[PDB]
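**Student:** Handing you this structure, nothing more for now.
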Amino acid sequence: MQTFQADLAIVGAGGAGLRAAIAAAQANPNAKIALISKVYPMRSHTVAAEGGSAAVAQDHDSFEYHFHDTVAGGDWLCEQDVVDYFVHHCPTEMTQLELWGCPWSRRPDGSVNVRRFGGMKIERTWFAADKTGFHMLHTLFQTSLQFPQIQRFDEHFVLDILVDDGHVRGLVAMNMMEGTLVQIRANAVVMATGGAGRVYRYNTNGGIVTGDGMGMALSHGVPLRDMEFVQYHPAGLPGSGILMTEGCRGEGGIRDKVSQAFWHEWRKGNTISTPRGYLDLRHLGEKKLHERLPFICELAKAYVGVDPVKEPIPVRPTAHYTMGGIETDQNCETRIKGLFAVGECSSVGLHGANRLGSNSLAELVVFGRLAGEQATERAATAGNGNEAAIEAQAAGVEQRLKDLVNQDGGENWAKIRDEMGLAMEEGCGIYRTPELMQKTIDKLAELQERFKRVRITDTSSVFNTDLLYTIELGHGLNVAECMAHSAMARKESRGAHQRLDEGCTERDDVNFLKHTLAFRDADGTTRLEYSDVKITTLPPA
Amino acid sequence: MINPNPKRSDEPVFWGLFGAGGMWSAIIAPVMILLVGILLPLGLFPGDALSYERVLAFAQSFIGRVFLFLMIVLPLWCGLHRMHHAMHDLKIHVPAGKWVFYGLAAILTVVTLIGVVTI
Amino acid sequence: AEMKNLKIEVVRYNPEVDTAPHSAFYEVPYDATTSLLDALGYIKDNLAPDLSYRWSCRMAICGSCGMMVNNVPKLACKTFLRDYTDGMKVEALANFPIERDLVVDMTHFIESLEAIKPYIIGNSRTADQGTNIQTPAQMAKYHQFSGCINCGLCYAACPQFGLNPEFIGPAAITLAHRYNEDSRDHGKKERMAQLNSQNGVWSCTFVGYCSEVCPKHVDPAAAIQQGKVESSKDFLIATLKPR
Amino acid sequence: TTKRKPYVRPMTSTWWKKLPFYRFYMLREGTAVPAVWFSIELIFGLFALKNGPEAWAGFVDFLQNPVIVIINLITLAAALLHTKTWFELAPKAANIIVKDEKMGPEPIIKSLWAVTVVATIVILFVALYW
Ligand SMILES: Cc1cc2nc3c(=O)[nH]c(=O)nc-3n(C[C@H](O)[C@H](O)[C@H](O)COP(=O)(O)OP(=O)(O)OC[C@H]3O[C@@H](n4cnc5c(N)ncnc54)[C@H](O)[C@@H]3O)c2cc1C
Ligand code: SF4
Ligand code: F3S
Ligand code: FES
């Protein structure tokens, strides 16, 4: 078990991750930071964002304006002191990025131009054409390169985190190419692995958005806050679930109203059968479609034989953003000393019951910075640990893995995967019922079981993906169960979470203006608890 | 890996000439081939336009010597240049091809010069 | 309705068993909406679970799709079987060291992006000051070069590179030229040394194929060319500094 | 020890014969052969013109040989392919912004042809009218 030493380690190299790495670097120049990712950083999902990142910028705007737009949107389930913090720091991050080369689209004036996105009263969405995600990630990634302190571990799949006596001490990961186990020592780990959008049978996320990390914290007695909320995107193409942006409609482009209408059209015979689930833009015209949706047009022509300027794109809502994640304090820290979760994999308590368009990226650069910052501090304050316990731990991993490999049963992991996605699409959809919801929990547990009869027919060592997709599936199930259970329990209707059963169809601020915590025990059963939301200046009503 | 302090190449020099050569033979070569390679030998021209007497008369004019020179020389450097990389492209080994190809060019330069510098 | 079935060929290679790559053939169902990255998914899931390959975006923005189709560098996600009913051969990215099946060793690639210092340099302006002022006009100066997704395909295309793996490579140069061109940058000197090497812009004979194959239309050939005029310019001044 | 053994496909000196794009390339950079042969004749004539009056008649009668004629007809077609391609690649060495947009090669290209056109008429005019 080769042993690598570092000051603080970071799993994941998306926008949030890399932002975390760079500040750590800036925070401590003599630091030895370990950056790990199962894919080279430029392929992280952040690269897919097209809208833009938010930050107050116009003179007629204000923080209290942004603040209000955020709580309002999160249906009051937002940790208001966190929102405050977040908001006042967007501008400062958004300037550092430009300052690092990020080509924010400009004004004829020479200044940075902003757009209206996410239905916010006042625009404050900074943008780089409609490739904002791409540009932020690359600028971030490229900026990082200049720092010697940041040691990268490209295509290293993280199996687990070493933890003892309630304090993180490092992690195990697999050198994907060489197929070995690398053991990294650090007194703080930051975790940004991205969302669990691949869980659904239908999503927009990249194939690496399996929410491993989320599952990685669950095993260690950490809860996953407000996991019952999934933000479904309005336009989704078959199989690919390739998105069709929103800004199309502000411009004559042609909601639980249509969402609902086609959804309950499936029970009376009023749905209009199509090959997949008509977006007609014909009338749109070149100039607007190729300036705001050059991406939207090429994926449509590509995967459906449909040109966004000549024919309609066949679509039906698919899963997009996972708000709930690892429970975190105001410093992005978890109930485990030295363990911070930043990015979408976390729950700083920023989005509540519904994320506001373009706030995700902002969050990344905003908390990312803090995430690295507080890590460096707790980093030089950790103090030593019982070496035998740590080392005894790494062995549990190499062993549990061996146990996993030797596992047999003839179950095709890929088939399980399908079924799980298929269950999620039906029981945790735009509209959940105690009836269908139950069915998915049952299906979910059932699969958890079958997961034990899966055999990995591939035993090779150079870049074994058959083995990884499986490990990933492992986490998929686990997290997928908090979502389900969480949802089933929240007997109310809030933002992302919409039920149809008597006495739950409406938002209840009396009994459910609290947070949802799912814990997975060694017994394999998911326990739920409830916490209270921090109000500061904007009480509900 | 990759040399942190690479050897600065001289290519710009030859690319400089080559660049100009290629631009001249692009604009002027065709017509030249035309008159000289096809019109003149088949006598397709008016009276004594392309006859020895008037030709020489042009050849000895300033603008004439200058033109001839470039016309010949220039293309050389554009052409012979390519021919040199032709080797690499074809993975063809040529002993000191650099010198052979470029050398040859430097040779006819002077020769061509002699040709026109005399009369 | 019913669906067609297409016979597809894949150049497999296992460094633990095979001595050299060898072809394999799979029967895959498909339609006008079916893409190759989707065709690859199918197989691993039902025909050979040991098939390895890199992917993720599923939308030609991640740039991990790099692979060979009929001797053409393409992105599997942006490649469709409807166009290959008369045969389809898929091999590991062209001009790279196959590690396993369709996953190749990207080390030199990355090396290159790093060696050219792809980052803003020497701009003292800080967060507080506010954003730097850049007009669309200045921004057009380098905008195009910036759409690079590090997909690997230009290298697989340039013969000069295949002959000369010591060549920093097109994209690499492109990336550089981008930042040189960005008015907000003042670190051009820190990049010239590499760009002026025999393995810099001068390993290029301008075949104009990389620009022909980029799936994002970056037109590196142009960058490289523009880069030549730059280095060709540099060389000049240099011959003039007895300073 | 590692279990990796990287398979490196060899690159042959015939790599270009494969894909037609490579083939069109070789003709361009291969357009140089004729481009020289003509520059060589030029020199023969420059020298031939000066050498002697009677040495000239031999010269013309030389290019008057069917073979030499063809070769030049070729050298000319080549001189146009070259001129054709060269005009298409040139624009790419320039980075020109016109009102917040990097203008393409279509403006430069079309104008290079014009000059080229204007030249020929002149060269031909001066050459045959006096
Ligand atoms: C198509 C699309 C468009 C979007 N558009 C916008 C928008 O316009 N505006 C906005 O505000 N938000 C938008 N979002 C949401 C937002 O982009 C994401 O929430 C955000 O990018 C997530 O970034 P992240 O830093 O948390 O990590 P990600 O970018 O998902 O990266 C996670 C990282 O962790 C690594 N990792 C994962 N598992 C492991 C493992 N086991 N071991 C090692 N490494 C691992 C991955 O390799 C990767 O580097 C969009 C999302 C999608 C899917
Ligand atoms: S130069 Fe273009 S095609 Fe090549 S890797 Fe970069 S983005 Fe891809
Ligand atoms: S085609 Fe190859 S030769 Fe250079 S100009 Fe592009 S990398
Ligand atoms: S696999 Fe995402 S870019 Fe092709």
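We're sticking with Swiss-Prot numbering for chain A, so the shown stretch reads 1-254, 288-310, 314-577, in order.
Keep in mind that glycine also has a Cβ here, set from the backbone N, Cα and C atoms.
Got these off Swiss-Prot a minute ago, pasting:
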- A:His233: active site (ACT_SITE)
- A:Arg249: active site (ACT_SITE)
- A:12-16, A:36-38, A:44-52, A:156-158, A:192-193, A:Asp212, A:356-357, A:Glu380, A:391-397: FAD binding site (BINDING)
- A:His45 to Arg: Inactivates enzyme (MUTAGEN)
- A:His45 to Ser, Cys or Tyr: Decreased ability (greater than 70%) to reduce fumarate (MUTAGEN)
- A:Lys131 to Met: Increased cross-linking to SdhE, FrdA is slightly less flavinylated (MUTAGEN)
- A:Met177 to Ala: No longer forms cross-link to SdhE, FrdA is still flavinylated (MUTAGEN)
- A:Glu178 to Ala: Decreased cross-linking to SdhE, FrdA is still flavinylated (MUTAGEN)
- A:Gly207 to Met: Increased cross-linking to SdhE, FrdA is flavinylated (MUTAGEN)
- A:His233 to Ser: Severely affects succinate oxidation, decreases fumarate oxidation by 75% (MUTAGEN)
- A:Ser240 to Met: Increased cross-linking to SdhE, FrdA is flavinylated (MUTAGEN)
- A:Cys248 to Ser or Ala: Does not inactivate enzyme (MUTAGEN)
- A:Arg249 to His or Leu: Inactivates enzyme (MUTAGEN)
**Student:** Have a look around A:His45 (mutagenesis position) and count the other CB atoms within 10 A of its CB, chains all included.
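**Tutor:** Taking every protein chain into account, the count is 28.
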**Student:** May I ask for the distance between A:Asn395 (FAD binding site) and A:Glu178 (mutagenesis position), taken between their Cα atoms and rounded to an integer number of Å?
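**Tutor:** Per the Cα atoms, A:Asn395 (FAD binding site) and A:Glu178 (mutagenesis position) stand 39 Å apart.
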**Student:** If you measure from the Cα of A:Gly310 to the Cα of A:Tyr314, with 3 residues left unbuilt in between, what do you get in Å?
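**Tutor:** It comes out to 10 Å between the two Cα positions.
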**Student:** I'd like to verify something. Among the mutagenesis positions A:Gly207, A:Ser240, A:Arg249, which ones have a C-beta closer than 6 angstroms to some atom of ligand 1?
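**Tutor:** None, as no Cβ falls under 6 Å.
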**Student:** C-alpha of A:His233 (mutagenesis position) to C-alpha of A:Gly51 (FAD binding site): distance in Å?
**Tutor:** 13
**Student:** What is the separation, in Å, between the Cα atoms of A:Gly12 (FAD binding site) and A:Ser240 (mutagenesis position)?
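**Tutor:** Rounded to the nearest whole number, the Cα-Cα distance is 24 Å.
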**Student:** Fewest neighbouring Cβ atoms within 10 Å: which of the recorded positions A:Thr46, A:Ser240, A:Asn395?
**Tutor:** A:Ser240
**Student:** Can you grab the distance from A:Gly51 (FAD binding site) over to A:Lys131 (mutagenesis position)? Cα atoms, rounded to a whole Å.
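**Tutor:** For A:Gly51 (FAD binding site) versus A:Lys131 (mutagenesis position), the Cα atoms are 7 Å apart.
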**Student:** Select from A:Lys131, A:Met177, A:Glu178, A:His233, A:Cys248 the mutagenesis positions whose C-beta atom falls under 8 Å of at least one C-beta in chain D, and return them in sequence order or as 'none'.
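**Tutor:** Contact set vs D: A:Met177, A:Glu178.
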**Student:** Among the recorded positions A:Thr46, A:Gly51, A:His233, which sit with their Cβ under 8 Å from a Cβ of chain C?
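**Tutor:** Near chain C: none of A:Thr46, A:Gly51, A:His233.
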**Student:** Is A:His233 (mutagenesis position) helix, strand or coil when read with DSSP?
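**Tutor:** DSSP assigns A:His233 (mutagenesis position) to strand.
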**Student:** Counting other Cβ atoms within 10 Å of each residue's Cβ, which of the mutagenesis positions A:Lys131, A:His233, A:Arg249 comes out lowest?
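**Tutor:** Minimum Cβ neighbour count within 10 Å, taken over the mutagenesis positions A:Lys131, A:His233, A:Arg249, occurs at A:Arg249.
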